Each structure stands twice: as C-alpha cells, then as structure tokens.
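First up is the structure itself, then whatever we jot down about it.
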Amino acid sequence: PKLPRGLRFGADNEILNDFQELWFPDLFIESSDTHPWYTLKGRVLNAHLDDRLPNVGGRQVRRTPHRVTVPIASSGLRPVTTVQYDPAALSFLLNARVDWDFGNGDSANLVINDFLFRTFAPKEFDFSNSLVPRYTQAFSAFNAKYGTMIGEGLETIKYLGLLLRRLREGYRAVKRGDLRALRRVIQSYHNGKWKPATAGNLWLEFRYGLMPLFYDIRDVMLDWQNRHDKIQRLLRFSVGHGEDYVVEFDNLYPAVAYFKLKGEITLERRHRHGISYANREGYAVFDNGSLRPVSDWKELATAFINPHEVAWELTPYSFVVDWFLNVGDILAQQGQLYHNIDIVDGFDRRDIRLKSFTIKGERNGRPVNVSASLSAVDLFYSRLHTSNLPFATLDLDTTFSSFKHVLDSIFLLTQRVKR
Amino acid sequence: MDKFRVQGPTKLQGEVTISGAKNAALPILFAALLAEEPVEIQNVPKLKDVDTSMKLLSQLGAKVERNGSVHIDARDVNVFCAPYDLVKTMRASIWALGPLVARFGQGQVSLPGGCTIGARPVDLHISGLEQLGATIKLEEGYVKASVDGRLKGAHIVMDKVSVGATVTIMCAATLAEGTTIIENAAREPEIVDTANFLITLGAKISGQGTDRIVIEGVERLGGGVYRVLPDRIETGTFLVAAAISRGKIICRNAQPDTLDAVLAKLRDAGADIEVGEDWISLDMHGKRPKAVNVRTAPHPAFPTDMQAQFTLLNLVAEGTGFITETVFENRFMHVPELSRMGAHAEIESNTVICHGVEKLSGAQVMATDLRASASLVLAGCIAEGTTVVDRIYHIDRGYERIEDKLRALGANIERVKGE
C-alpha cells in the first residue's frame, strides 16, 4: 500500500504507527550458513597442501525486521523496536595454527582457516531479584540528588513571563500615544535616570530603548533549551546486572583428525530493563509537517537584533505582533510532555557478549603448543517489550503537574495581544 | 515451510504396526557393494533417508528398482565421484568409504553433514583405515583412497566408543585378508542386527554384543536373503505418549530382546508390562509415572538412544530426575522448546535437571533435530493449546506416515502446505 515497514494510514493521507506489528512481529525461518566453505593451509605430515574442505550445516536463525522510521512524538525518542536474534547454536570462527615438533615423523605446521562449531546456548535464565532494588534507590534519591537542578527550571520559566508582561505594555503606548508610560521604562534598565534622546518619532525610542532587554530575553531562550532537553534524557533508566557461565566443548578433530582440541569459553550473560515516561495521549497521531526542528528556536531570538533592516518602515504592525504567534506554537507542543504522565513504555534487553578464553590442545595424549585467536561472529541478542510494572508508588505525575499551569499562563497572554 | 497443527486433548487407545528399522538398514545397503550376487532386502519403509540413498547409488552406475521388496544388484558401478548435495544431506554417508577401496580401487567421499548433534566425531573413521593399509590423501574435500590388493589384518586398539567407528571397521574387514580383532567395540543393537546380514552372505563373525569381536578374513562371498528387523526406537516412542495420557497400547511386531533395560525401569514405577515375542503391552492404570536416575551408557543398561524419548515423561512425573548424557553433549535443543510451554529446567555441565510438573500449554515450537522432533508432536496431544511445529521434514526421515498412525488412535492431525 505504498508504505515501507511500520507505517499505516490515518486522516488525510497521514502516516501513523501500527501497534500490532512493532510489539508483536512475525518471525520467519531462514536456512543459510555463514561460511559453508573454508581452506586448510600449511604443511601436514611433511606434505604442504591447500584445498577447499567444507564444514557442517543446519543453521536456523529467526530474526525480526528492524525499523527506524518516525518516532512517537515530536523531539522525543525512538519507539521500542522488537529485535529478536535466536540462532540455532553458537558458532565462532577460530583461525588456529597448531604445530608440533617431536622426532622426525611427527612434524607438521598446518594453519587452520575459518573453523566453527555448534554447541548449546542456555538462554533460560532470569534476574528478577537484582533489577528491582536498583529502581527503588533511583526513585528515592531523585528528590535529593536532582532536587536543585529541577528548581532552577521553575524559576527560569516564571522569570521569562515577567519580561513579556512589560513588553506588552510598550506596544499599547503606540496606539494610545502616552509618552509618560514609555520613557520611564527605559530608565529602569540603567543605573540613574537619564534619557539618551528626545524626538517625536515613536519608533526611535522603542528600538534603542529596549537594547538591554533584548540581551536578557535571548539568554533565557538559549538556557531553556538546555534545561528542557536534559530532562528527557534522564528518562532512560536501562540498568542491569548479570553473572558468568562457562561452556565446555570437546571432541574437536579437524583436518587430519589426529589432534584433540578443547577449551573453556567464558561467556558474559547480560540482562537489563529500560523504563521511559511519555504522554498517554501524544503517540496517537504524528505529522511531519508541523515538526519544527531546534533551529527555529534560535532564529526567533535574533529577530529583533539587526544592525541593518527595513522592517521598521515596511508595515511595522505586521512584524512585532507576528513574533508572539511563533512563541505560542512552541509552548503548545512542549506542554504535551507534562500533561498526564503515564507509564506506557518499557523494554527488556538480554544479550550475551564474549570475554577471555582458555583453549588447549593435545594429540593422542601429548602436550602440544597452542597459539590461536578465537573471534566472535554469531552471538545472542534479545529485545522485547512489556506492559506491566511491579512497584509504582512514587511517580513523576504530581511533580510535573506544577509545570503545566506555568506554561498555560503564558500561552493565554500571547493570544490577547491584538493589533 | 510445511507445519502441523495438532489439537486436543484426546485419547490414544488402540494398536499400531511397527515399521522397519533406520539405523540398522543403512549399513546393509552399503554392504552390497562388495558382493557380486543380487541380494534380497525386506521390511524397508519409505523414508527421506531411504529414498536419498537410492538416487545416490543410481548415479554411480548400479541400476536399482523396488516395488514390494528391495532388490539392489550393485555390480556394474563405474562412476566413483559422489555428488555434494547427497552426502551433506545425511550423516551416515561417510560409511561408504570402506567398500569403495576394498573391491574397486578408488573413491571420492566428501564430508557429510546431517542433523546438528555434535562436532561430527570422525576421528575414529580415519584412524581405522591406516592400520589396515590405505593412503592418507585428499583433494578439495574428496577423501581419496587407492591401494593395490586387499587390506591387511592387524589388531586395532581403540580409545573411545563411538557410533560409526564400529560400522566402518566391520564393513571394511569382511573380504580383507587377515584376522582383525576390534577392541572396545559398540554393543548397541544396531551392530547385532547388522552382523546377522553378514553371516547369511558367508562371513565368519561370531561374538555379537561384545567389546572384543574376532573378525575372520575371507576371500569372496555371495548373496543372501535376510529380513530387516523392526526398529526398537519406534516401539518405545509410542509407549511415552500412552503413559502421559493414562491409557493402554498394544504393540505389534517388536523385539523385546533389544529393549531389555528400557522396560526394566518402567516396571518398578507401577506399570503392568507384558513381555512376549511379537507383542508388547503396557498400561499405567491411571497412576502417575516416577523419575529414574540412570546414566547414559552403550547397550545394555539404558542405551543413549533414549534421551529425547524419555525427556517429556520425566517432566510430567514427580520428584527430581537427572540424566547424565555422555554421548550427545551438544544436542540440547529439545530443552528450550519445552521451556516456552511452561516448564523449568537446568543443564549443568553434561547432565540435564528435570523437575516434576503437571500439564503444559501448546505453543509455537521448532524442530531442528531427529529425535527431538517426536517429543514436540506427542506433547500436543495432551496439552491445552495449539501446537505448531516448524520444519517438519525431519519427522519423515525416520517415520513414514506418522499422521496416519495417530489418526486411528485418536489425534486430530493434518498437514499444511508451505513452500
């Protein structure tokens, strides 16, 4: 239907996000081996040769489509993509180089190229008693560690609204024509009480008189971007802890099948769980036309600052009033990130890495020097999505509820500014 | 991909006819390359591995035909190069290297694959030819072997007991000059049934079921008539589905002498087992099975060919049972498939810990092994839920018309087309 993966129609040709596919995908069956052929270089039994010997087969890997299209909201995070990787076994390429020098007949120096094996992968392990205390300490110490960083954002948004109230009174003095309620505001920024100039032009004292005011409002707009984007980054508590498990393997007799290879691969089992907070009525619709990047916020701060412009004479009534219309559109989109905060996300990642390894090698009961280097190709990775939460006493809904009333008081002030 | 869909739960009451063998019929087809007289083989079911060997011998130059009985007359073989799509399909195709150097003079056998059961212990297959009189050489995976005259006779000192090591030495020492004594052989029932076919031809091999067998070397033999005995695994597999459903099944055409220690442990659990010569009865009287702790060992004393067959029975029992696997330490695929249904287990080193639960729920499973494919189909006849088995092409490799035998007993099973 003219759509890639993860898209669905909505209103007037508007793309959405299907919930029956991202959370419950449909895995397939793949039967294809990675390296079905390899070579065995070197000299064996005093006879150098290089052929093309194949290996084994039967590799069933079930994967899921990886999607990174549209997110869930504007200026948010990527949705929970179900990435399932369940291979048939654990295959690792081993570029070994076993050689022995004993007597005159038992002398060889063969180089093993691309050697893999198939064993077992115990993927049945849970850690439901280690990630639960980690969430209690993070929520109990949130009011003590971040108790001062959040308070700075509340006093910053309230201080910006006070400057917008005095700026609105300056526009009303042009239509009315009162000169007493215009020259006294300019003297409030300086130390004493003086006037830089006195003329009959109402727009001459409005530009130069508000020069220190433009430098203070610009610093608030640049600081609000850092005090708002850092809060959304703290909603990614994806911590976890795992243990160790070794894997034993024997009966390895490659090439001439006269020397025994064995070892002990020490895997690294990891299991972490992530939790995010978003709006319960924000991920329903998503439009790319109204998505304004962060570059539009920095442009409005330098609108009044211009060393050479002709906007003061080409209909000035359609320039200062339109500036407040773009500010209300930004506050209307950011206000949805604090209205009714409900737990809607939550992913669980479980992957297996690889650490050190101690491999050996014998030949009919004889110590043989081993100098190989084990690699890692086929591993293990899992990424699902849940919809439950054990403990949910203290939430961020009551804390972020006070920030909604502050943003709504500023949006209603810009709508009352008429021409 | 074709898949099944068994519902229920129903009851399994009735009789079932045991078909031919599988592991015992493969060495018989390879022994006809040395005989210059047409032999007669009976009791051969239509399987995937059986039909694969028919096309392999047809490309070599031996005209084969069958309709009611197998009559292979291999005496006009001219092509020595074997294809690659037929050797990698199965696993026991490497046993043909014996007769392709005893009577002819050359042969090219590639590396087989088959099902994922381990690391392919082919170390004893190469050492078993140098002591007899062969040349160690290979090119592009084709194991070449050329030697003038028959193979010599010498005492072979083995180290470990394998599966294909006994068949390789036995099938390559019949017409060879000299007396060869196999030390520490395999006493599995597949060797006893295979040795009976050589006695009819004219071989002087006495002492079946013993680690030390004295093989007498002869010059040339001829043809013979011998009926293949039914499989012992198929008889014991149907007894597990009846014990978990609390019923009664009467078997026909079985070999009680091949399953001595298999039926000995089930008698103490509280089940009436009736012995005989052609019929084996078993009943549970509605009781609950128990758990046994018997270590895997070559026949007798619980053979290693009953791992996945008694895995589901130990889970539905009570207590704590463990089975120490020392042969197939890499075939651990039937454990993750049963854990999704609602069971818990743990594999420590080389011993699986089986607990004791009641019933499970049917879900989507995947069968990638041979013996692990029958345990997933019989579990759906008693569980509550839809059982979907992925990759069902392994069931037809050892069982012919499995959906038709279970239909008369009481199981709604149908075949769904795929590719």
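Residue numbering for chain A follows Swiss-Prot, covering 2-420 in order.
Each residue, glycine too, has its Cβ placed from N, Cα and C.
Under the heading of natural variants, Swiss-Prot lists A:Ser76 to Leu and annotates it as follows: In strain: Qbeta_2. Under natural variants, Swiss-Prot gives A:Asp100 to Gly with this note: In strain: Qbeta_2. Among the natural variants that Swiss-Prot reports, A:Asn110 to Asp is described with the note: In strain: Qbeta_2_FR. Among the natural variants in Swiss-Prot is A:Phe121 to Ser, noted as: In strain: TW18. Natural variation at this site is recorded by Swiss-Prot as A:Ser189 to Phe, annotated: In strain: Qbeta_3. One natural variant named in Swiss-Prot is A:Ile218 to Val, and its note says In strain: Qbeta_3_FR. While the structure shown retains the original residue, Swiss-Prot records the natural variant A:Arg219 to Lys with this note: In strain: TW18. A:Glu282 to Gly appears in Swiss-Prot as a natural variant; the accompanying note says: In strain: Qbeta_3_FR and Qbeta_3. A natural variant is reported in Swiss-Prot for this position, A:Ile331 to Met, and the note states: In strain: Qbeta_2. For the naturally occurring variant A:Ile360 to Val, Swiss-Prot gives the following note: In strain: Qbeta_3_F and Qbeta_3. The natural variant A:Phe412 to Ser is recorded by Swiss-Prot, whose note states: In strain: Qbeta_2_FR and Qbeta_3FR. The natural variant A:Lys419 to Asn is recorded by Swiss-Prot, whose note states: In strain: Qbeta_2_FR.
Structure with Swiss-Prot features highlighted.
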residue	record	Cβ within 10 Å
A:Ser76	variant position	15
A:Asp100	variant position	16
A:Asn110	variant position	14
A:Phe121	variant position	18
A:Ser189	variant position	10
A:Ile218	variant position	15
A:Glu282	variant position	11
A:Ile360	variant position	17
A:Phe412	variant position	15
A:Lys419	variant position	8
Contacting chain B at Cβ under 8 Å, from the variant positions A:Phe121, A:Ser189, A:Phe412, A:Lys419, are A:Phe121
Candidates A:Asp100, A:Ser189, A:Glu282, A:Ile360, A:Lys419 (variant positions) with Cα within 10 Å of A:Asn110 (variant position):
A:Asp100
When DSSP states are folded down to helix, strand and coil, where does A:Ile360 (variant position) land?
strand
Return the member of A:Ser76, A:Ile331, A:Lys419 nearest to A:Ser189 (variant position) in space, with distance defined Cα to Cα and candidates limited to these variant positions.
A:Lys419
Whole-Å Cα distance, A:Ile218 (variant position) to A:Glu282 (variant position), is 32
Select the closest residue to A:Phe121 (variant position) from the following variant positions, measuring between CA atoms: A:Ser76, A:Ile360, A:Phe412, A:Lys419.
A:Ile360
Under a three-state reading of DSSP, tell me whether A:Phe412 (variant position) is helix, strand or coil.
helix
To the nearest Å, how far is the Cα of A:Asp100 (variant position) from the Cα of A:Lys419 (variant position)?
90
Nearest of the variant positions to A:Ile360 (variant position) by CA-CA distance, picking from A:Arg219, A:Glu282, A:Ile331, A:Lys419?
A:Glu282
The number of other Cβ atoms within 10 Å of the Cβ of A:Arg219 (variant position), counted over all protein chains shown, is 16
Within 10 Å of A:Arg219 (variant position) (Cα basis), scanning variant positions A:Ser76, A:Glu282, A:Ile331, I find none
Here's one to test understanding: among the variant positions A:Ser76, A:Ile331, A:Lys419, whose C-alpha is closest in space to the C-alpha of A:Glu282 (variant position)?
A:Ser76
Row A:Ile331 (variant position), column other C-beta within 10 angstroms, all chains, value 16
